[PDB]
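Accompanying notes for the structure given below.
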Amino acid sequence: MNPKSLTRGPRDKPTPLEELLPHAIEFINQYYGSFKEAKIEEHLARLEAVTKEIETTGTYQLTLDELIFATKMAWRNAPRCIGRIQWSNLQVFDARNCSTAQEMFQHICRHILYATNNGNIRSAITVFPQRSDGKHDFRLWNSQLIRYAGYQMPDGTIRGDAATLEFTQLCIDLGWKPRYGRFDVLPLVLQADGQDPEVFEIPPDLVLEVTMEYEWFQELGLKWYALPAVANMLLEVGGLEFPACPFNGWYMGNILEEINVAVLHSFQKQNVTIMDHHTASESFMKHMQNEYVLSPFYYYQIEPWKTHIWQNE
Ligand code: HEM
Ligand SMILES: Cc1cc(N2CCC[C@@H]2C(=O)NCCc2ccc3c(c2)OCO3)nc(-n2ccnc2)n1
Ligand SMILES: O=S([O-])[O-]
């Protein structure tokens, strides 16, 4: 077999023009090929301008429409994603002129806001600036925008998310004051322009949680977040790399002390979208109505605290 790697790592120099140009040209062709006969003079015009822009600046910028096209195509090129069947239902937020972590934070708040929509979930992606030389990367160190903290008890026990134990400790190491619940929402750990990450609490009113509701099992205090958002992948398109491009959909669906009726009832009763038969038909219908090496592609990355060179720990 000759599978490709699903990971795209860091750089420390711009992509060499001899690599970038061919990829850029191929994407431009893919994009204008989305008409099948229309816009041959526009195609050639754009090919010439991109090639001149690359040769004069060392890189190039996508138009808004090309970016939107690229995020949707990357989505339908995601083999594992079940939601990609209705891939035209994606809202794009262009944050490519973002310069600071504070600004990153505000963009992310807007995303969570729009996407959550009081439970009537909407799919969205926010695209931050593309990699330049690889030393000014924008990154979210989170794996998800919303995820619970994980604590290892003085027993060797796991309290919270058993999968975030390492990231939670890194937040503490960065100044985040550890509460010790099993449902603590991790802060946003945001890197702008290649600099050390800054910690931002997520305003709690922005976090919609499904409180699970027999009758005594709500006494357990079982709870989960409504918005599944992937924070850590890199969007590749036409030779360009976007190391920060958080996106979301909605959900598909060990001290037990096993029916999923509690979750099924809690989500659906609290009007939080999930991928049931109603939503599947409704969303595919909206999708269909919108019709009036893989690339682009979402890559995995190397966890940034393993590769980051700290300016001033
Ligand atoms: C609209 C509702 C959506 C649903 C129901 C959905 C569902 C899924 C599911 C079930 C998986 C695999 C989960 C697992 O086993 O870990 C997945 C993976 C993924 N989804 Fe979605 N998704 C949605 C929206 C999105 C959006 C908006 C994007 C991107 C623009 C997207 C991109 C991906 C990617 C990149 C993966 C990872 C593929 C891999 O692991 O190789 N999804 N999604
Ligand atoms: C919070 C989250 C996690 C996630 N995962 C994919 C890589 C592994 C990670 C994960 O732990 N997945 C298991 C939980 C899960 C299952 C089904 C589903 C999910 C997450 O999002 C929508 O559909 N994917 C997504 N996702 C959102 C849209 N597409 C994928 N969100
Ligand atoms: O744009 S897709 O729906 O043809």
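By Swiss-Prot numbering, chain A shows 114-326, 330-369, 384-387, 411-445, 478-498, in order.
Recorded method is X-ray crystallography, 2.0 Å.
Each residue, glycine too, has its Cβ placed from N, Cα and C.
According to DSSP, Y485 (heme b binding site) sits within a strand segment. Residues or ranges marked as heme b binding site in Swiss-Prot: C194, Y485.
In the three-state DSSP reading, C211 (variant position) counts as coil. Under 8 Å, Cβ to Cβ, and six or more positions away along its own chain, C211 (variant position) finds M217, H220, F241, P242, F251, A305. Quoted from Swiss-Prot for the published natural variant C211 to R: In strain: NOD/LtJ.
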Residues among the recorded positions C194, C211, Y485 that border ligand 1 - Cβ under 6 angstroms, in sequence order: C194
Where the model skips 23 residues between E387 and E411, distance between their Cα atoms in Å: 9
CB contacts for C194 (heme b binding site) [other CB atoms within 10 A, all chains]: 14
Å between C-alpha atoms of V478 and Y445, the residues bounding 32 unmodelled positions: 30
